[PDB]
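Undergrad: Here it is: the structure, laid out below.
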Amino acid sequence: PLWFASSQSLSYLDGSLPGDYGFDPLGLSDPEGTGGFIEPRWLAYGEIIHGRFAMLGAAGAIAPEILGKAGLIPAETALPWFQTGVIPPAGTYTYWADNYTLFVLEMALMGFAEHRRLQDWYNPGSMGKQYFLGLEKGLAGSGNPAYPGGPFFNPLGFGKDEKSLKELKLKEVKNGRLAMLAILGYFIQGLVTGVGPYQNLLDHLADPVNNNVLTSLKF
Amino acid sequence: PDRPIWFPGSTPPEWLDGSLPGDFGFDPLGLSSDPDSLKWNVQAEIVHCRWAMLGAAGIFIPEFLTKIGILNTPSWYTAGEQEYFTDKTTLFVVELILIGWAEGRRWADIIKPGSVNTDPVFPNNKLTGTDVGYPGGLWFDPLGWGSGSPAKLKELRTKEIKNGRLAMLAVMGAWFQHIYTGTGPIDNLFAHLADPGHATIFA
Amino acid sequence: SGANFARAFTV
Amino acid sequence: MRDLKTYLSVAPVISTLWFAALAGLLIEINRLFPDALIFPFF
Amino acid sequence: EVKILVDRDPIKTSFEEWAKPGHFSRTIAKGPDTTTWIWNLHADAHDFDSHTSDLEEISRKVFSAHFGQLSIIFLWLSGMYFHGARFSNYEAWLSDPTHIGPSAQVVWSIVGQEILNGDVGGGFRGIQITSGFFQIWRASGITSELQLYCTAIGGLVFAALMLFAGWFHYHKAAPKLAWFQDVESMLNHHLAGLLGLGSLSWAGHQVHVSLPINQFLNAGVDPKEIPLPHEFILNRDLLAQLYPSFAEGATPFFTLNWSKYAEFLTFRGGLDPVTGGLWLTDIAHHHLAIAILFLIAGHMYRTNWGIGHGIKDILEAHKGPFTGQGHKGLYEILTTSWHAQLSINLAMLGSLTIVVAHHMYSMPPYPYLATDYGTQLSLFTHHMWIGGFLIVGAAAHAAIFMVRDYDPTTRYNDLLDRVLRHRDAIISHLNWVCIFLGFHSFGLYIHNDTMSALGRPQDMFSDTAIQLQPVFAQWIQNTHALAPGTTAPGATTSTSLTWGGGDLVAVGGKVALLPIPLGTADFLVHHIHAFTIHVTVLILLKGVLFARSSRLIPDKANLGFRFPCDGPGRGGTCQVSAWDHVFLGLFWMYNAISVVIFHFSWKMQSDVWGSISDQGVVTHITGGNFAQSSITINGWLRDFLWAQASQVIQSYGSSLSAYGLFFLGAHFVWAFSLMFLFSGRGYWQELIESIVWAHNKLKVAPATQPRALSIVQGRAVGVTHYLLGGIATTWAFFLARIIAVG
Ligand code: CLA
Ligand code: CLA
Ligand code: CLA
Ligand SMILES: CC(/C=C/C=C(C)/C=C/[C@@]12O[C@]1(C)C[C@@H](O)CC2(C)C)=C\C=C\C=C(C)\C=C\C=C(C)\C=C\[C@@]12O[C@]1(C)C[C@@H](O)CC2(C)C
Ligand SMILES: CC(=C/C=C\C=C(C)\C=C\C=C(C)\C=C\[C@@]12O[C@]1(C)C[C@@H](O)CC2(C)C)/C=C/C=C(C)/C=C/[C@@]12O[C@]1(C)C[C@@H](O)CC2(C)C
Ligand code: SF4
């Protein structure tokens, strides 16, 4: 199972990683001359985190449109993913507080989460020592930064068997890559046609020949 | 040693062992690497804590009372402008002399720890305190709560230091609120509490 | 343009 | 902190701070007293 | 193959090294015994090649220094933009550019210097600026102050980012040696990435932002009513009304029928009558073509893949009639030593700057730039001085390489050896041609003066007695005039108006451009230019060639690049090092540049610039006396230096007094330089001895014993002061004259 594998890339890609298909034409994860933010472990961690966040965003950007079209949500609430107030020139919506107040609140909460994550990445078992209202016991981590586990992050006990765990890791990385591609498609479509992706799918299904990339670009 | 620190999971600097009251290993810039620097910084922080604490009390008590109909004291920002029984410069000079005597005594104590513990006029009086920044004696410790076990003393000093830090932050916040907005701090607090959503700095 | 010149002579 | 003070004690830095302070004092004196060709105090 | 190789934390950031000076060199690091130590600590500060010998440390230090320089440049740009935003009259100048003088500096009111706040116009007082920034901002489309504020903030942020990047790359992740020596990837990225993408993006900005705003401005609309630039992007109706072609979108470009875009991508050429500048459509078209060409040309060298070309293969495989084997070991020489690369790059940059100056005065690329005479004069003079300095520095670095980085054992080059083996013939022929050119060119002027003084005006080399016309230049001018009809079917008009024939172009009652005639004076002046250039080339080439060894001193390489002399023997051997040759060539470069700028200034003031009336006649500034008065030295001294200095000296009590003050100060510094240039060290040391005795008599003698400056330091001080004084004199004179009368 090799995709565009090169002689240089096949040397250090031993297959001991989920979704390791030996694909690296530019040789970024080469194991000599590694420094700064270029290191195979950091790159793998970043890929996993990107996949998770992209899956969350891809689900959340397409849920409201479908929910509104099905009639399960009030019409004034269902909006395309760029009319929600992210891009004020495209559109704006009103909430229970100003946009910048919500920005500050999200920044504070995400800082509290992400600084603890970063300190865990730096020192493995340090983060579960200091008193944190008793929660630190569940935040010790499993020693692998990518998959901390523990009661808080693995309450259902999934992936006890090593083979099942490997299969689940492969599923996670594949779904993350798919969601990243989907988010890129969302961005480009919203840049070109200026309409939510669900409406694009509906128009394509209504008449595929008259609705595609070519007709908008005309010729 | 294993006390809580400002940044959990990090390593505290080597010159903050943890014996000092109110310590959390917060000194990224390394401004207190030298010992004399440490002593001067400790004294400055203690004095700043006390002064800012008195200032916060004297700013936030009369203003809150004036929010009620009990008193009619004017706003803290305009206190300097309002007229009094003498020109401001004379009061400034008298205050300068009176505070300068005490500051000279304190500075002499700082340079030489045990040289100004005796009353020059009547030598029967004395100051029993045996630490720089904690004069002791009847004048400054009339109840005698200062003397005690080292653990209780450390706890009390930590409480005083933390209250002082909060007071400094509150005083600076009140000043910046008055200049930026232009209204009494209690008015801003009530406006924020009425509408926590939109009544922020962004407005 | 007057305000820009006045910025130097504020004191 | 020791070496920071040592560097700030070097000749060019001390010289430039001293000359800046002196120039500021002269500038402020000339602004407070606009112009003078003789000493009229005595 | 091609990869990223870095070292983690080669050095640790600590204040311990700051405490003691001179840590780079041990002899400096020992401690100061005399004052000379101080003067050494600055002389070897950036001599990275002598602190160590490993190439890795030198390369890392070079990278960090480059980052620091970039940060400084960004800070300077941010400061200029903020000054334009805050203390300026840009908005007043925008509405009425012809009758308002640009100004972006305001003086305080401390002592009596408030008289420097001259009345430029538009309800503002301040120092008039001649940097040409206002034209740049207007051509960019900026019509407010908030945009300038945002640009200044962005510049400050970029400066901070550059400083952080420099620190990070020196102290945290330092690239390894093999990373630096990968020139194929460097060339590919510098051609395709830096020069192609940048010009393509600028063409995008010009097409999308600058063109519509400038069209609205030229149409006569008030600046405060023009729509904001982003409204053009958001609204297709406005663009469609302004340009119908945009109504079709990007469809034509993908369909290869590009003629639809002929509305705003033209080939007319010439000058725009309204503003006296190049058509912005032509500039955008040129930028797009340049982007395409650079992107195509950036994919030539083989990097990490099968396709491409090898630099070593190209150099080795080239067989020619005159060269032969030739270029064989040049790759190692050019990839091993930094000094060769520095020399080549310096020469190229100097030549490019000179060409830039010529092309920029020939064809004004900004609106309302041609009619501003002070800006044109300042830009031309500044750019030519910069080019001359860079060209001079190239020779010094070539000499450094030849002295300290050349060995024939490990790295051998055939062409370099062949050049070295017959240096005498080269020097002899250069000397002969210099003598002949100078003799003829200056003898013509001397003969003109002598025949003038004797009352024999019919025996001159003039436009009436004996004619020497530059026939080749006139033929070229005629060919360029006739080219647009036949040689350039696409171009509607001439490339520039400087070529003879055509029509005068004037804006707002002031002449912008007209054909420049050529006669005997141009012939003589061009030959003088050639003479000075040849002499400077001779000095620099002799210094470079005879650096390693000479007939007088057979072992000049051991003594080094910077040694004052060898001794009183052999008849005297002062100034034999290549450093002294550079120090000698600086004066001749200064002479040549001064003569060239004088020629340009007088010709432009006499036969191009001026005023035009309603009837149609043109009155030039000096009455067109250059053609008859510039053939004698008396004419250059009387009609140019004496006549045009009235405005400089009679500026006392007015808003131009600083120019007269600088005029006198430059004279003082020029006279001061001769003190170091003429005297010697021994006298000063012997005087310092008596002064030191007088000091020791009163117990105030220092521990660092005073010492007179070394010979090389004395020569360097002399040449620095001389150049500074001359350049400042010319600067003050030019600026005062052209601000007063222009
Ligand atoms: C530098 C160049 C220069 C030149 C070209 C001239 C030219 C001229 N001068 Mg001026 N002059 C000069 C400098 C110069 N002057 C200087 C520095 C002064 C001192 C102030 C004067 C003062 C002066 C005076 C006082 C007078 C002149 C006059 C004249 C004329 C007389 C020439 C003559 O008869 O001898 C020419 C003699 C020759 C032998 C020519 C030799 C050169 C040949 C052609 C060489 C060619 C070489 C060959 C082609 C190379 C290859 C060889 C190969 C084929 C094998 C002539 C037009 C006289 C006059 O009034 O005229 C109108 C006059 O009375 N001159
Ligand atoms: C493109 C950039 C460039 C670079 C990177 C270098 C790099 C180098 N040069 Mg080269 N050089 C250049 C251009 C450049 N040069 C040009 C244009 C010239 C022609 C003048 C020279 C001529 C030259 C000479 C003659 C020498 C070098 C040498 C050196 C090396 C030592 C630098 C030194 O110690 O100075 C440290 C810094 C100083 C001494 C600063 C001196 C102060 C300057 C001269 C004053 C300018 C006055 C100022 C503008 C006026 C304001 C007035 C106000 C202050 C009152 C260094 C590797 C030296 C060598 O030995 O190489 C190994 C050497 O001897 N260079
Ligand atoms: C016009 C230019 C010039 C000037 C100004 C001087 C000046 C001087 N000569 Mg020199 N000299 C010159 C040309 C000049 N010389 C020439 C052409 C020669 C022939 C080779 C000599 C040969 C010579 C000899 C043989 C001797 C001197 C000596 C002297 C000194 C005499 C005492 C005196 O006048 O002090 C008056 C002092 C001043 C006018 C100096 C200028 C003061 C400056 C402007 C003050 C600094 C202010 C300002 C903040 C500068 C900052 C700089 C900036 C980078 C920040 C004095 C330094 C004699 C000596 O050394 O006596 C002790 C002596 O022995 N000279
Ligand atoms: C994380 C991400 C997107 C996250 C989006 C989120 C959270 C969105 C959230 C919101 O929508 C909601 C929910 C609701 C809205 O109201 C608000 C927003 C805020 C909008 C995208 C990543 C997107 C990442 C992408 C597209 C990455 C692509 C990478 C590629 C193609 C790399 C290729 C190669 O690197 C390889 C693999 C190997 C090398 O050898 C060769 C090359 C070619 C270099
Ligand atoms: C003393 C003080 C401090 C305030 C305010 C003091 C403040 C905000 C101090 C902040 C210090 C900071 C943030 C330092 C940070 C760090 O140094 C650390 C700790 C460690 C390093 O490693 C890192 C860095 C970041 C360098 C304030 C005193 C105020 C007084 C007396 C007010 C008196 C009055 O109100 C009354 C009573 C009545 C009014 O009518 C009149 C006035 C006169 C107005
Ligand atoms: S000491 Fe001076 S005079 Fe003597 S040879 Fe050297 S440079 Fe010439």
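Residue numbering in chain A adheres to Swiss-Prot, whereby the residues present occupy positions 54-272 in order.
For this deposited structure, the header notes the method as electron microscopy, 3.3 Å.
Cβ coordinates are placed from backbone N, Cα and C, and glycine is handled just like the others.
Checked Swiss-Prot, it gives:
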| type | residues | note |
| --- | --- | --- |
| BINDING | A:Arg105, A:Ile140 | chlorophyll b 2 binding site |
| BINDING | A:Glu167 | chlorophyll b 3 binding site |
| BINDING | A:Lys224, A:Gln242 | chlorophyll a 5 binding site |
| BINDING | A:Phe272 | chlorophyll b 5 binding site |
| MUTAGEN | A:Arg170 to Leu | Reduced chlorophyll-a and chlorophyll-b content in pigment complex; when associated with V-167 |
| MUTAGEN | A:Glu225 to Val | Impaired complex formation with chlorophyll; when associated with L-105 |
| MUTAGEN | A:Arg230 to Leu | Impaired complex formation with chlorophyll; when associated with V-100 |
| MUTAGEN | A:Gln242 to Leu | Impaired complex formation with chlorophyll |
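Mind mapping these onto the model and telling me what they sit next to?
TA: Non-local contacts of A:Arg105 (chlorophyll b 2 binding site) by the CB criterion (under 8 A, 6+ apart in sequence, same chain) comprise A:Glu225, A:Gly229. DSSP classifies A:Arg105 (chlorophyll b 2 binding site) as helix under the three-state reduction.
A:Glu167 (chlorophyll b 3 binding site) is surrounded by 10 other CB atoms, counting those within 10 A of its CB over all protein chains shown.
In this structure, A:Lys224 (chlorophyll a 5 binding site) is part of a helix by DSSP. Applying an 8 A CB threshold to same-chain residues 6 or more apart, the list for A:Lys224 (chlorophyll a 5 binding site) is empty.
Counting every protein chain shown, the Cβ of A:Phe272 (chlorophyll b 5 binding site) has 8 other Cβ atoms within 10 Å.
In the three-state DSSP scheme, A:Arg170 (mutagenesis position) falls into the helix class.
DSSP classifies A:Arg230 (mutagenesis position) as helix under the three-state reduction.
The Cβ of A:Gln242 (mutagenesis position) lies under 8 Å from the Cβ of A:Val248, A:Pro250, A:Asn253, each of these being in the same chain and 6 or more residues away along the sequence.
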Undergrad: Looking only at C-alpha atoms, tell me how far A:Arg170 (mutagenesis position) is from A:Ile140 (chlorophyll b 2 binding site), rounded to the nearest Å.
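TA: Rounded to a whole number, the Cα-Cα distance is 29 Å.
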Undergrad: Based on Cα distances to A:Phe272 (chlorophyll b 5 binding site), point out the closest of the recorded positions A:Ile140, A:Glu167, A:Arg230.
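TA: Among A:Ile140, A:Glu167, A:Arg230, A:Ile140.
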Undergrad: What Cα-Cα separation, expressed in whole Å, is found between A:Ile140 (chlorophyll b 2 binding site) and A:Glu167 (chlorophyll b 3 binding site)?
TA: 25
Undergrad: Which state, by DSSP, holds A:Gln242 (mutagenesis position): helix, strand or coil?
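TA: Helix, per DSSP.
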Undergrad: Using Cβ atoms only, which residues of the same chain lie under 8 Å from A:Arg230 (mutagenesis position) while being at least 6 residues apart in sequence?
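TA: Expected: A:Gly72, A:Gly104.
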Undergrad: Near chain E: which of the mutagenesis positions A:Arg170, A:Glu225, A:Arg230 have their Cβ closer than 8 Å to one of its Cβ atoms?
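TA: Filtering A:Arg170, A:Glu225, A:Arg230 for a Cβ under 8 Å from chain E leaves none.
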Undergrad: Suppose we screen the recorded positions A:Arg105, A:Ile140, A:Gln242 by Cβ distance to ligand 5 with a cut-off under 6 Å; which survive, in sequence order?
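TA: Those recorded positions that pass the cut-off are none, since no Cβ is under 6 Å from ligand 5.
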Undergrad: If you run the three-state DSSP split on A:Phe272 (chlorophyll b 5 binding site), which class comes out?
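TA: Where A:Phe272 (chlorophyll b 5 binding site) sits, the three-state DSSP reduction gives coil.
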Undergrad: Output the one of A:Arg170, A:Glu225 that, of all these mutagenesis positions, has the highest number of other Cβ atoms within 10 Å of its Cβ.
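TA: In terms of Cβ crowding, the pick is A:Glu225.
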